[PDB]
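Participant: Pasting in a structure now, in structure tokens, and then I'll have a few things to ask.
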Amino acid sequence: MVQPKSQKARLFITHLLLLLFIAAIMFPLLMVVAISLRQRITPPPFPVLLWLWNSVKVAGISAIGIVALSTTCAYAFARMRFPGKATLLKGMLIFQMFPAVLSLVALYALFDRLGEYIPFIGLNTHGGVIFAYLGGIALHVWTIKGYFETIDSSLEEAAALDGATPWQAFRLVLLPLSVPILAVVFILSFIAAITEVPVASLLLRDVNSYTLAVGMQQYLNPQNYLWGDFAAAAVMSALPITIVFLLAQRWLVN
Amino acid sequence: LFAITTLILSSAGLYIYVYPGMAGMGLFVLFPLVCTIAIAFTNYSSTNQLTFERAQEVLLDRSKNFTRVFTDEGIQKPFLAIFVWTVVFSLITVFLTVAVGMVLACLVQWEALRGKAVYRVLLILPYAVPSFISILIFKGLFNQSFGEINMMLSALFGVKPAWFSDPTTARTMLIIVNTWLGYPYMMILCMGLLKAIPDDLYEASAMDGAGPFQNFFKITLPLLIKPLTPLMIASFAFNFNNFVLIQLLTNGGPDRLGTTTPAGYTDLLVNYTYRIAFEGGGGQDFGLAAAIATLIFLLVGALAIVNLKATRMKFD
Amino acid sequence: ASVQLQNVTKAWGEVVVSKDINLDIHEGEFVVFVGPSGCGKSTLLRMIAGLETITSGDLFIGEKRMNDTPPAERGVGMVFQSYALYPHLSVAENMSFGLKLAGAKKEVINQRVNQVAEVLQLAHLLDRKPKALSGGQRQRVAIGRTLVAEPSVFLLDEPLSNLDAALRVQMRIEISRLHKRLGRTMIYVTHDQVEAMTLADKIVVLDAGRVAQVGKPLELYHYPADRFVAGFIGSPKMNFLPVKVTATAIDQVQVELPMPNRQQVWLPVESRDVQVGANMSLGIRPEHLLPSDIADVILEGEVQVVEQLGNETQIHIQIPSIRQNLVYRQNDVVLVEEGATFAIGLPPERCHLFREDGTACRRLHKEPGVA
Amino acid sequence: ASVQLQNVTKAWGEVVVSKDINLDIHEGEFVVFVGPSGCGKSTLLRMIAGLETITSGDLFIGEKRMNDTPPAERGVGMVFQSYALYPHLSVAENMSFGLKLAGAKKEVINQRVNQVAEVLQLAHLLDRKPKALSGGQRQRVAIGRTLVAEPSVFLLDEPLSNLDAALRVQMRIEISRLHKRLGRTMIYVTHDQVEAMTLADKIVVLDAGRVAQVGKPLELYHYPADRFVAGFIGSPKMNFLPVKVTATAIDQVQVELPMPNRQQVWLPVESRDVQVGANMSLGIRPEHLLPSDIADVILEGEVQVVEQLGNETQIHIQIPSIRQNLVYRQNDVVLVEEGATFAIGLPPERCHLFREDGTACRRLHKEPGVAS
């Protein structure tokens, strides 16, 4: 467009002030820099390395369960009409997006019961943790279905012609189509798992199978150059986050 | 209690299989909710998960609930200070997050300020690294004595104030922390949403003459209120009930100082809840019926309202 | 692949937009339909394929009934308002889709496809995919999914609505080329007065979900069914106005226009059931509306519009004592500033008329190309 | 005001769309551009209004030269491609938009609008909102915004684009009333050669930004600029074919058709610039092609197709060996089963032709309405 009307004036003020903004909300990360020495005669320290590896084990399989469920269950919701569809979705949305406070209360009670009969998934474990998260589909089914419908119908119609039962029509035909969402859910599922805290903390007794989420928390008592080790952990933190946060960035298709 | 639930389900599952798949959803997600608010105390002063059945067991082989909630005034006093705080925390929090998100967004695509792309990646990062690792270093910065934080503070300016200590300054500690934690979500929602608007429209504005400021206030802003709302208020539901941020930065510390049970100034509603369950010391009062009930219920008021405005949407 | 209907119907519960329609579309035909929006035109299409259901009445194809069996076992075919293309797979695969689906006869696949693909000018875009193409090409290859298969019927819900002029036309012949070539049946919704008239063996002037009429091209034009049909088809609307049928006879039927003079005049209409004094309604077109001199039947008034268009002119003309202005086609130009006076020839034989309840004053007066 | 332009130009950097165009749109006119898509006609209108840059050359709006000026100042306004409607504000408010911001005084504001709203046939739809209306109603009011304001110069990047048969026309004529009544300037753009000719005080056959030609509706039709100009404005496209400029002189130009007939023949040509042996190209519309019998210029050939357009007819037609087929309009019926033969006459006068390049041979044949 045209714009003689004091162009330079707005550009500088906008531009500069903009600079100030990033800079400030940057100092914090910056100091993290202002240290980074992980691994007289001292040694070992609280083992973040394994912590990180676990976070992946947690987040990875965690997401898989999320998508498997949000997608399959949702399938019934969008296409296959049935008894009371509008109301339940109505419910799951509201129902779950609760402030998971004391969600733990029942949880501890429940998992206690679980661990005894059904080993492994019980308290203190990887599998026990993933199971907890699963109820997260509610937000997702809503999105997974929403994209579903946007693609046009007939495509199925022609196919219905040539024998694609619900699944063949769904999988071969429909799903690879609706894959973009699969990633969205998968990636986002991945991040929450890592940025977990209440649940992971609670179930996971052991020192070893902590998540990166659990273990770095500790450096609260011995502040003062112990904290320094924490910066290093942050270093270990930027790798997964910077990377995966970044990969997803390209996704802004158009 | 578990014996009870599986009772109805067994009959239901075999009968209608379909039920079993759903059972897992209802059992894991839904069931805890039920016990959570319901069981939410009764006998459990700090002496009764079990019952007389077990009493036989302990002694032999040696060889109510919610009432607590409303029924208050004397006990019920710590609760009010936090509610006010917690609530206000969420409003002011949301208020700022957005002021930044949209304001930030507008400028991103102002076409003119070239290099929009680079500023974009950086503005986002707060979000990139977690909240978890992020806020921890945050505390470490914010030590009263320690932390390069006050360090520069005292250095350049006069003072170097009481982050953890004084309650007043402490509260502000969190608001801003979330500002840095929270603006990205507002930025991104706003960035994508702002897009929808008709480019030309602004051109209209051009003919009549105004902005960019007039653009923001007159045009775009009072035209992003509606889209934003289902989201902004709902997130607020979450903000109020922001358990995690509070815990690591400051267990509400400083303390309130009159608090019979495990209370605290900064301590949002949730924190208070969790503490008088645990957090050192046995059954101080392992029976948060009031705490449990209000939580599940008040938020729903938000849940229902969220649902009202939104409901799937446009093409615009 | 004959086909037909029998007091068919539909009714989204309350919404009964398919009130006992009927038809009998033989083999080889290439029928088509038309109608303002609220067509319900698509509806039929679907009813026909299978993608909907037969609320009432009945239907057939081949000859046997078929509400029952699915779209698949009917050998029907189509191309939607959308376009209906498989986003993921390429052109080669998309078309190749129907056939390979349970019997990969590769030899037949390539031959028929390229043969066809080539025809709609689409040999090169073999590997590419949906997005990787212009607006026109998809619509093109698309017609080809059905084409590749080689069904029997060929429904067509507007694969030409969204486009430029020459394309509509060329493909138009393409269709007529193939149909004439293959000759299987071929329904087709639309709007294009033009496509409509030009293409079809027969037609169906739908209306709020009902069989207003059917007929060959001109039949619709010259011999309209009712007030709606004539008004709809051809160039501008078929000008119209009031009347007061002074007299009658079996064949003819006299009339008396509303203006001051009351120039009555005869006209080769139906007559049976045509009491005198009734409030009839005199239909006629602009193409026909002759000049001042030739016929007797004057028609003065005033010059509303003045549409140049080089290859003709078409001056409008608000005749006194009537609501409707008067359109006015005619070959070659004719200077005549606006507001100025004017008038023209009421060619009686051509004319038209219809009762209060709007029905067809079945014009007796024959004409060419009207077996 | 007496708008105009001179050696204007543009080029999205490398991409030189505009191309030292020019014009002289004095007051009272209502020119209208047109051409195929990608014309970027849109661009030109924009440059003038202001809502885009003035890459080179210049432009004015009567006693001024608003290259370097905001859109708002040049006393302008216009209804856009979309429409430009405030989803938020209703009819009453959205309309009283332009006046509202810069100005003041409720009284002048309201009356002004209702006056217009009335004409727009929208006194009633005062209150109701934007989304809440028909396809056409949106555009109607849209027009009203620019209107209420009265920014001297009414531009219009394709308003009647998205609509039905009748409305196109109705709103069209209305524009006409507005223009004539007011008499203010009024540029415009679109496609419907029809719309074009109809409103058109003068015009401009665009072509990849360049000014192929200028003119009256008729001048365009009868007196084309070249192959392109003719090719555009014509119900079906105009007909065409090879040739071989057999000879020439003072005010005629022989030529002949590429096949057995050999029928050389004159034509009321400009003659200027016409070497012999010149493989030129013979233009002529279906609108002119007289019958088989009457004229001299015989032209027998097999029949290709038959558009029974009822209120007339037409027929494609493959001459013994011309490249593409011939075309053929005419009034009334014409049963004529295909495959069989048929033919017709090339009267000369109503004709056209041009050089290897494309520039046209001005014509002699003093046609209708066309003052010189």
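The residue numbers of chain B are those assigned by Swiss-Prot, with the residues present covering 41-56, 67-113, 262-514 sequentially.
Determined via X-ray crystallography, 4.5 Å.
Just so you know, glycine gets a Cβ as well, placed from its N, Cα and C.
Below, the features straight out of Swiss-Prot:
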- B:281-505: domain 'ABC transmembrane type-1' (DOMAIN)
- B:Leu334 to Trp: Ability to transport lactose in a saturable manner (MUTAGEN)
- B:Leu372 to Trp: Growth on maltose but not on media containing either maltoheptaose or maltoheptaose plus maltose (MUTAGEN)
- B:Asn376 to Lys or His: No growth on maltose (MUTAGEN)
- B:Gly380 to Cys or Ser: No growth on maltose (MUTAGEN)
- B:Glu401 to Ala, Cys, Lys or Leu: Reduction of transport rate (MUTAGEN)
- B:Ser403 to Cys, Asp, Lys or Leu: Reduction of transport rate (MUTAGEN)
- B:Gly407 to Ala or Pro: No effect (MUTAGEN)
- B:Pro420 to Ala: No effect (MUTAGEN)
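Each of these features: where is it, how hidden is it, and who are its neighbours?
Facilitator: Here the Cβ of B:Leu334 (mutagenesis position) has 23 other Cβ atoms within 10 Å, regardless of which shown protein chain they belong to.
Around B:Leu372 (mutagenesis position), the same-chain residues at least 6 positions away in sequence with a Cβ under 8 Å from its Cβ are B:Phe287, B:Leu443, B:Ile444, B:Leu447, B:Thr448, B:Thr464.
Neighbour count (other Cβ atoms within 10 Å of the Cβ, all protein chains): 22 for B:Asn376 (mutagenesis position).
DSSP assigns B:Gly380 (mutagenesis position) to a helical segment in the three-state reduction. Cβ neighbours of B:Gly380 (mutagenesis position) (same chain, under 8 Å, six or more residues apart in sequence): B:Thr291, B:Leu294, B:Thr295.
Applying an 8 A CB threshold to same-chain residues 6 or more apart, the list for B:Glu401 (mutagenesis position) is empty.
All protein chains included, B:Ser403 (mutagenesis position) registers 22 other Cβ atoms within 10 Å of its own Cβ.
Under DSSP, B:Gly407 (mutagenesis position) is assigned to coil, being neither helix nor strand in the three-state scheme. Remark: B:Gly407 (mutagenesis position) has no non-local neighbours by Cβ distance under 8 Å and separation of at least 6 in sequence.
Here B:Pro420 (mutagenesis position) comes close to no residue that lies at least six apart in sequence on the same chain with a C-beta under 8 angstroms from its C-beta.
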Participant: How many Å lie between the CA of B:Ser113 and the CA of B:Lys262, given 148 residues are missing there?
Facilitator: 34
Participant: Using DSSP and collapsing to three states, where does B:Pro420 (mutagenesis position) fall: helix, strand or coil?
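Facilitator: For B:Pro420 (mutagenesis position) - judged by DSSP and reduced to three states - the answer is coil.
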Participant: If proximity means a C-beta under 8 angstroms from chain D, which of B:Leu334, B:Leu372, B:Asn376, B:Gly380, B:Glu401, B:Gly407 count? These are the mutagenesis positions.
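Facilitator: Filtering B:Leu334, B:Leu372, B:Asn376, B:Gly380, B:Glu401, B:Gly407 for a Cβ under 8 Å from chain D leaves B:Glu401, B:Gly407.
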Participant: What whole-number Å value do you get for the CA-CA distance of B:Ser403 (mutagenesis position) and B:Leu334 (mutagenesis position)?
Facilitator: 47
Participant: Mind pulling out which mutagenesis positions among B:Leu334, B:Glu401, B:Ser403, B:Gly407, B:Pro420 sit under 8 Å from chain A, Cβ to Cβ?
Facilitator: B:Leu334, B:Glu401
Participant: Across the 10-residue unmodelled segment, how far is the Cα of B:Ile56 from the Cα of B:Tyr67, in Å?
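Facilitator: Across the 10-residue gap, Cα separation reads 7 Å.
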